[PDB]
Every structure is written in structure tokens, then in C-alpha cells.
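Undergrad: Pasting in a structure now, in C-alpha cells, and then I'll have a few things to ask.
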Amino acid sequence: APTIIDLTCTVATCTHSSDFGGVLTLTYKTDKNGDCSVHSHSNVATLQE
Amino acid sequence: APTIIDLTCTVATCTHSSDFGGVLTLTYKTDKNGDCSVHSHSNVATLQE
Amino acid sequence: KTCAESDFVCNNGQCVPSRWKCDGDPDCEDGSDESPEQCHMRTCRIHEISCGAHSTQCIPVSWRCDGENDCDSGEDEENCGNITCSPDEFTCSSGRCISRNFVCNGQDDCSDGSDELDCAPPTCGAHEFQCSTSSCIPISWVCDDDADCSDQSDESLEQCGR
């Protein structure tokens, strides 16, 4: 699994609607290309993928 | 003749026997490779070569 | 940096000025401007002999056939001795020289497996599909309609069988 360092997140737009209405941009530094299992640690926000 | 700079002496092991029982290592930096004439300036220890 | 029209070009790619040609001093690393055939004998000091045309080590001629392996490759113990190889050939543990194209090729050309010792495989992980431009990407990225490989090898028709 790639090791990820210096990870920050920003929100481009938000709109609390029933559908998936918030877009999130995530910047990081890594060593190799791979797959990461992405999660959100609260029930206030639900990810799609 | 070659020029020797930054000469450092270390002893691997010693045992004061009648035969030659100590191993010396000298570390250095040189510009060209050639021959030197090693010597000891005391009679406490006598070199072999 | 291309040498100017007023500079001579050594065989190794080094630029030296035109006044410095066959003037006797070993200017070029290979002595191109003083090729020791009609001009000057440029290769190292006069009383000093090289460890071959491929070894830049300079050993005094008193080290030539002096009974010890003064050169790195043993070329000092030549003529009166033995053993020499080629830059493009790989030296096995037994001393045999095989072409570098045979190193880590999966076949024991060295007759002892030396060319197959410490070979990181040119392929990538078993859970991985190698792009034809040598890029390593995992299998689950093949035929995914996304060209994650640089040359669209993961999406190549031949690999997908589509």
C-alpha cells in the first residue's frame, strides 16, 4: 500500500441536498500509484465512493 | 609522490606476543595512487612492512 | 553544450581549444587530441602505464607483471598472466563473460546461476499488469475504459480480447 504524507482537503462547493451535493478536493504526496480505501469517520457526511 | 590528507588510525585487535599480533587500519584521502613508506616513531611497537 | 568551431572535440565528447592538439600534454581524458600514433602518447604519465584502455587507473610500470594484482581487473597480470573482459559483457562467478543481454534473462548462461543472482524481475507484482511502457499497475485496472497506462496498454484491444 502506498504511504501517504502531508494530506490536506478542501471543499469546492457544498449544498445540503438529498443527492450527492458536495465536491471535495484532496492533495497529498506519495511514492507509488495504487489504490486506497477512503472513509469518512462521522455520520454527518457520507461519501459516494 | 602521492599526497595524503586527513589520515586516521584505528586498531582492530592487539595481543602482545612475540610474533606480530596487532592489526592496524589507516584511512585517508589521496589524489593519485602510488607508494608510501610507512613508519612508527617509537620503539614500543615495531611494524612488519 | 556543443563545442565551438574553434574547439577540438575529444572522442569522449569533451571540448578543448584548437591550440591544444598534439602538443604533447594529455588534455583529453582519452587523449583524442594527442592520439599516441603520430602525434603524442597521451594516456597518463610517461613512466606510468594504464590498467587498459577501459580502466582509467594508472599504475607505475614497475607494477606490470610484478606478481600482484595491481589493476582492478587483473590486467596488470596480463601477457605474463590471464583474464580480461568487455564492458558490454557480464563476468560470471566462474570468470566466463556472457553478453549483457543474457543477464537476468531467465536462463543459466553462466552455468552457475550467477547472472540470475540478485535479479529484481523486469516484470512487476503478480497482482499487477505491466504496461508495455514498463509501467506497473495492478490487474484490476485493465479493461476499465480508463487508460491508466501511458500508452493505453491496459486498455489495449489485444490484451482485453474485445
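Residue numbering for chain C follows Swiss-Prot, covering 70-231 in order.
This deposition comes from electron microscopy, 3.7 Å.
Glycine too: its Cβ is placed from the backbone N, Cα and C atoms.
Below are the features I grabbed from Swiss-Prot:
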- C:70-110: domain 'LDL-receptor class A 2' (DOMAIN)
- C:111-151: domain 'LDL-receptor class A 3' (DOMAIN)
- C:152-190: domain 'LDL-receptor class A 4' (DOMAIN)
- C:191-231: domain 'LDL-receptor class A 5' (DOMAIN)
- C:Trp89 to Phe or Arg: Complete loss of entry of Semliki virus into the cell (MUTAGEN)
- C:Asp92 to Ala: Complete loss of entry of Semliki virus into the cell (MUTAGEN)
- C:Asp94 to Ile: Complete loss of entry of Semliki virus into the cell (MUTAGEN)
- C:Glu117 to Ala: Complete loss of interaction with Semliki virus spike glycoprotein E1 (MUTAGEN)
- C:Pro129 to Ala or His: Complete loss of interaction with Semliki virus spike glycoprotein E1 (MUTAGEN)
- C:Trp132 to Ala: Complete loss of interaction with Semliki virus spike glycoprotein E1 (MUTAGEN)
Undergrad: What is the total of other Cβ atoms whose distance to the Cβ of C:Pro129 (mutagenesis position) is within 10 Å?
TA: 15
Undergrad: Counting other Cβ atoms within 10 Å, pick out the least crowded of the mutagenesis positions C:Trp89, C:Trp132.
TA: C:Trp89
Undergrad: Cβ-Cβ under 8 Å from C:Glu117 (mutagenesis position), same chain, 6 or more residues apart: which ones?
TA: C:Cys127, C:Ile128, C:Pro129, C:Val130
Undergrad: So what sits near C:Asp92 (mutagenesis position) in its own chain, CB-to-CB under 8 Å and at least six residues off in sequence?
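TA: Listed in sequence order, they are C:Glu103, C:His109.
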Undergrad: Provide the number of Cβ atoms within 10 Å of the Cβ of C:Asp94 (mutagenesis position), excluding the reference atom itself.
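TA: Around C:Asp94 (mutagenesis position), other Cβ atoms within 10 Å: 11.
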Undergrad: Taking residues 6+ outside the domain 'LDL-receptor class A 3' (C:111-151), which of them lie with a CB under 8 Å of any CB in it?
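TA: For the domain 'LDL-receptor class A 3' (C:111-151), the nonlocal Cβ contacts are 93-98, 100, 102-105.
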Undergrad: Could you tell me which three-state DSSP class C:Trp89 (mutagenesis position) falls into?
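TA: Its secondary structure by DSSP: coil.
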Undergrad: What counts of helix, strand and coil residues does DSSP assign across the domain 'LDL-receptor class A 5' (C:191-231)?
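TA: The domain 'LDL-receptor class A 5' (C:191-231) comes out at 7 helix, 6 strand, 28 coil.
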Undergrad: For C:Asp94 (mutagenesis position), which of the three DSSP-derived states applies: helix, strand, or coil?
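TA: Assignment for C:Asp94 (mutagenesis position) reads coil.
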Undergrad: Short question: which residues 6 or more past the ends of the domain 'LDL-receptor class A 4' (C:152-190) have a Cβ under 8 Å from it?
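TA: For the domain 'LDL-receptor class A 4' (C:152-190), the nonlocal Cβ contacts are 121, 123, 142-144, 146.
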Undergrad: Tell me the Cα distance separating C:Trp132 (mutagenesis position) from C:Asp94 (mutagenesis position), rounded to the nearest angstrom.
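TA: C:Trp132 (mutagenesis position) has its Cα 23 Å from the Cα of C:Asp94 (mutagenesis position).
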Undergrad: Helix, strand, coil residue numbers for the domain 'LDL-receptor class A 3' (C:111-151) per DSSP?
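TA: Within the domain 'LDL-receptor class A 3' (C:111-151) the tally stands at 6 helix, 6 strand, 29 coil.
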